[PDB]
Amino acid sequence: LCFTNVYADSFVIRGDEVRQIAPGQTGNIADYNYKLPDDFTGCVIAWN
Amino acid sequence: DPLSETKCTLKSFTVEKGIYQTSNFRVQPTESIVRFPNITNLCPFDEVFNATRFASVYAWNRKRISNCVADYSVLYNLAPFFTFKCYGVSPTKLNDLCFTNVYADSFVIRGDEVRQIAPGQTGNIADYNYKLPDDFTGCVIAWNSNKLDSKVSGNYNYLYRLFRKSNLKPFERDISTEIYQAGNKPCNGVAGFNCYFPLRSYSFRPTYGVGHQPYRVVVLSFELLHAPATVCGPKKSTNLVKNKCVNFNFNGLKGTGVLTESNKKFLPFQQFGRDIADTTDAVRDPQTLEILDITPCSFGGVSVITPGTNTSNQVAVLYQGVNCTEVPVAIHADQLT
Amino acid sequence: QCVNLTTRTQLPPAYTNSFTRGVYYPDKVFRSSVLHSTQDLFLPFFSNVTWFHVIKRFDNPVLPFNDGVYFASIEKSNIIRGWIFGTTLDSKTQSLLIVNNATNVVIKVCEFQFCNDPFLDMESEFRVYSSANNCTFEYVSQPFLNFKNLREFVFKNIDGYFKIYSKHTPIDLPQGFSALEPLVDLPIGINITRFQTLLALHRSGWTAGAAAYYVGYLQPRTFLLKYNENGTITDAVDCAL
Amino acid sequence: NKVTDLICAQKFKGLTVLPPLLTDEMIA
Amino acid sequence: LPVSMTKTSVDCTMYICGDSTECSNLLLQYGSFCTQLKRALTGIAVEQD
Amino acid sequence: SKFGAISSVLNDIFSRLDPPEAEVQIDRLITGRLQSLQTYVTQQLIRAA
Amino acid sequence: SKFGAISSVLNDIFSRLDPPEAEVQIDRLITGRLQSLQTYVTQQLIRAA
Ligand SMILES: *[C@@H]1O[C@H](CO)[C@@H](O[C@@H]2O[C@H](CO)[C@@H](O)[C@H](O)[C@H]2NC(C)=O)[C@H](O)[C@H]1NC(C)=O
Ligand SMILES: *[C@@H]1O[C@H](CO)[C@@H](O[C@@H]2O[C@H](CO)[C@@H](O)[C@H](O)[C@H]2NC(C)=O)[C@H](O)[C@H]1NC(C)=O
Ligand SMILES: *[C@@H]1O[C@H](CO)[C@@H](O[C@@H]2O[C@H](CO)[C@@H](O)[C@H](O)[C@H]2NC(C)=O)[C@H](O)[C@H]1NC(C)=O
Ligand SMILES: *[C@@H]1O[C@H](CO)[C@@H](O)[C@H](O)[C@H]1NC(C)=O
Ligand SMILES: *[C@@H]1O[C@H](CO)[C@@H](O)[C@H](O)[C@H]1NC(C)=O
Ligand SMILES: *[C@@H]1O[C@H](CO)[C@@H](O)[C@H](O)[C@H]1NC(C)=O
Ligand SMILES: *[C@@H]1O[C@H](CO)[C@@H](O)[C@H](O)[C@H]1NC(C)=O
Ligand SMILES: *[C@@H]1O[C@H](CO)[C@@H](O)[C@H](O)[C@H]1NC(C)=O
Ligand SMILES: *[C@@H]1O[C@H](CO)[C@@H](O)[C@H](O)[C@H]1NC(C)=O
């Protein structure tokens, strides 16, 4: 599939905050550092 | 203006002589009110979750939480994993809903058997020790217990059942330890073939793998009925307004309408009322105990009387079923016109 | 401690006909000038109800609790006091107990060392249970109270609760309609599979007043209820008669 | 005279009845 | 002999959704059923007269 | 009628579930109500004929 | 007609998979069969006219 543009948002978080980077999630990182919209489309890759 | 709305409804730039039904008018709400119970204590959540000395699967404890305030935000005081599945309700900050009666159950089970605590599952634990109904509403929480339920020789305080006469009805507890005879012979003996003692221990050893690790599980069972709602959540109240459009949240019931004093002979046990169309029509304020009648904001249809665009451009407007005094004057924006 | 009596005259239970009695409000919603349909545990219209009479005549048998109980009492001078509910009616299992004071009602649930014939005897004797094991639920409230008094009670035990509906009328059974208003909702949850009543007998052996009480059992049925201009049931129709 | 709250309940759900163009006097 | 029938009008949004706005937003995504229904009812109403 | 959803009122569906899952319930209720109103219109057309 | 579910026979589907999906498939079959009944009734009304 051919797309217009790709945005790569990179950050290093603790293990407990990994689930916070997801649609429909509430957390300190969600409301203070990084918020994802509900209609977000893409992928999230988190590795130790 | 009405002519442009007529053009948009007709999907044409020129309209002929006639009367056209364009849209509807309704008075848009102004303020917001919230009435919830007046209790101020906190629910015994911390006397079940931690529970140093804990329960077994075949004699699972049951706590009945009532007349308190429920704050589900204070749950992130444990190690992660916290599997956490709510059925019939979402937990994503939905602690803003009052509830009738809440049951709390708690037990330790094995690793691969945590999936068995769910409706529509068949398994040893599912049909021998604990079974949820098909249409269950509530939540299930699971977490690891290696740090607190580990012993060198393995703990024998934890047991489960493997053999019994038949399955279990939902929310049924079996404590019987009578022998289970299988083949043909009467048994009635302490041991022997077809003579089975219906209890087996877990024998949890830290040297085992993750799939064999003890998991501690708590199950919250909710109830929604025609009741005053004992348990509830931390939502602040608000002074109530009358004779004025207002969207409202009365003990968990959301609506929009004009709240007025009602003179319907409510009996002491009756909470709210209904009409012919099976809709709410009267509510009791759970802080002053006064019956209130609900009537939605004025609404109607609008028609545009116009001669042909080739003749003129001025129009007349007909509001259907309005007494020429209920036609709103509007302040800045309170109409869907 | 309880006493032994040998002044009883055994007699087979009598039977009579319940015409249209035993209709109660099934929900906590208000409806006016409406014909509604309900599907719940009711007492079928025109049914057998067992008749027990006390006046010597002394009857406190044990009766089952299949699904629910309809208890009527045509009475004067306030003989009947309360009830006991349980499975085995011994010390090994829990049981529920309701008694009326001179001006109070007390309800509590736990194991008992019941006698064979609990009873009450100006009264200063109350000989029901010889031992009070540890009890979970206790509750105290205002009293529930030619024959002139007609007390009607409906007892239900479903969904981990205990529903008591009651009605009182100043007057067999009278042919008429009278709905029952919810009065107690006590959430305990045992089986409750057999029950026995308690009356008051006073020494002259002993002399007991003329009292008649009626027992019936409920079944799942569909009913059509009529709500008048106010929220009062005026008539009902059984869709299975 | 021989041919004859529910209306309000129907109206509150969006179902309304429109009047005829010819009144009874005109038909008479 | 009967001649005329009662003229009725139906409001979509108040019947289907009621007092909910998000329901209206979803209802905008299901086509032009309401135009058809309103047009048919208006046709019947004119035919009566 | 519920048409297979969890309740017959929209506000309790929206206030008790996440938008991921409320859509199914709302869609099913909307489809049921649209079908009922369509049936009403068809019956009215036949009676008008 | 399966109407998009697993099998037309419902006694089979009630003894194959879990209640959470069996209820959904039974609901789908019920809706399809109700649609069939409505279509039959409407056609009968037109032929009766
Ligand atoms: C009403 O009846 C109850 C039931 O026996 C009485 O309660 C007892 O009261 C005495 C004195 O306070 C206690 O020692 C007993 O333990 C109570 N019984 C139970 C079962 O708890 C009560 O006294 C009576 N009179 C009232 C309430 O005025
Ligand atoms: C209510 O208590 C009775 C005990 O009297 C339980 O019923 C017994 O069930 C066993 C198992 O089938 C039978 O062998 C007994 O005969 C039953 N008792 C009687 C008197 O018939 C019953 O399980 C209890 N209800 C519960 C636990 O819900
Ligand atoms: C419904 O309630 C009204 C209000 O109390 C009842 O009307 C009263 O009835 C009593 C009994 O006959 C009269 O003494 C009062 O004068 C009535 N009040 C008024 C304002 O008329 C009415 O009877 C009730 N409907 C019933 C019981 O069917
Ligand atoms: C157990 O009780 C303590 C006492 O304050 C509380 O902090 C803790 O959260 C409780 N355990 C759990 C799992 O909530
Ligand atoms: C709290 O609410 C109850 C509800 O009936 C009311 O009786 C009481 O007066 C209220 N108290 C305060 C301080 O608002
Ligand atoms: C409309 O207003 C007039 C004037 O106040 C009043 O006489 C009449 O009864 C009203 N009609 C309705 C239907 O409210
Ligand atoms: C009185 O009845 C009880 C009931 O079991 C019995 O135990 C007791 O022995 C009886 N008293 C006498 C004196 O027989
Ligand atoms: C009531 O019981 C009697 C036997 O005592 C029986 O003859 C009669 O038919 C019963 N009535 C009904 C309605 O079953
Ligand atoms: C207290 O109640 C329990 C029921 O859980 C019972 O086993 C125990 O015997 C009771 N205590 C006494 C002293 O009877």
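Here Swiss-Prot sets the residue numbers for chain B, with the shown residues being 294-630 in order.
We read in the header that electron microscopy, 2.8 Å was used to get this structure.
Note: Cβ is positioned from N, Cα and C throughout, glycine not excepted.
For B:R346 to T, Swiss-Prot lists a natural variant annotated as follows: In strain: Omicron/BQ.1.1, Omicron/XBB.1.5, Omicron/EG.5.1. Among the natural variants that Swiss-Prot reports, B:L368 to I is described with the note: In strain: Omicron/XBB.1.5, Omicron/EG.5.1. B:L452 to R appears in Swiss-Prot as a mutagenesis experiment; the accompanying note says: Increased resistance to neutralizing antibodies. Decreases HLA binding to NF9 epitope. Increased binding affinity to human ACE2. Listed in Swiss-Prot as a natural variant, B:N460 to K is described as follows: In strain: Omicron/BA.2.75, Omicron/BQ.1.1, Omicron/XBB.1.5, Omicron/EG.5.1.
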Exercise. From the recorded positions B:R346, B:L368, B:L452, pick the residue whose C-alpha lies nearest to the C-alpha of B:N460 (variant position).
Key: B:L452
Exercise. Let me know how many other Cβ atoms fall within 10 Å of the Cβ of B:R346 (variant position).
Key: 5
Quiz prompt | Secondary-structure category, per DSSP, in which B:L368 (variant position) falls | solution = coil
Quiz item: At the level of the C-alpha atoms, what whole-angstrom distance separates B:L368 (variant position) and B:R346 (variant position)?
Solution: 20
Quiz prompt | Nearest-integer angstrom distance between the alpha carbons (Cα) of B:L452 (mutagenesis position) and B:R346 (variant position) | solution = 15
Practice problem: Count the other Cβ atoms sitting within 10 Å of the Cβ of B:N460 (variant position), across every protein chain shown. | Solution: 11
Quiz item: Taking the Cβ of B:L452 (mutagenesis position) as the centre, how many other Cβ atoms fall within a 10 Å radius?
Solution: 15
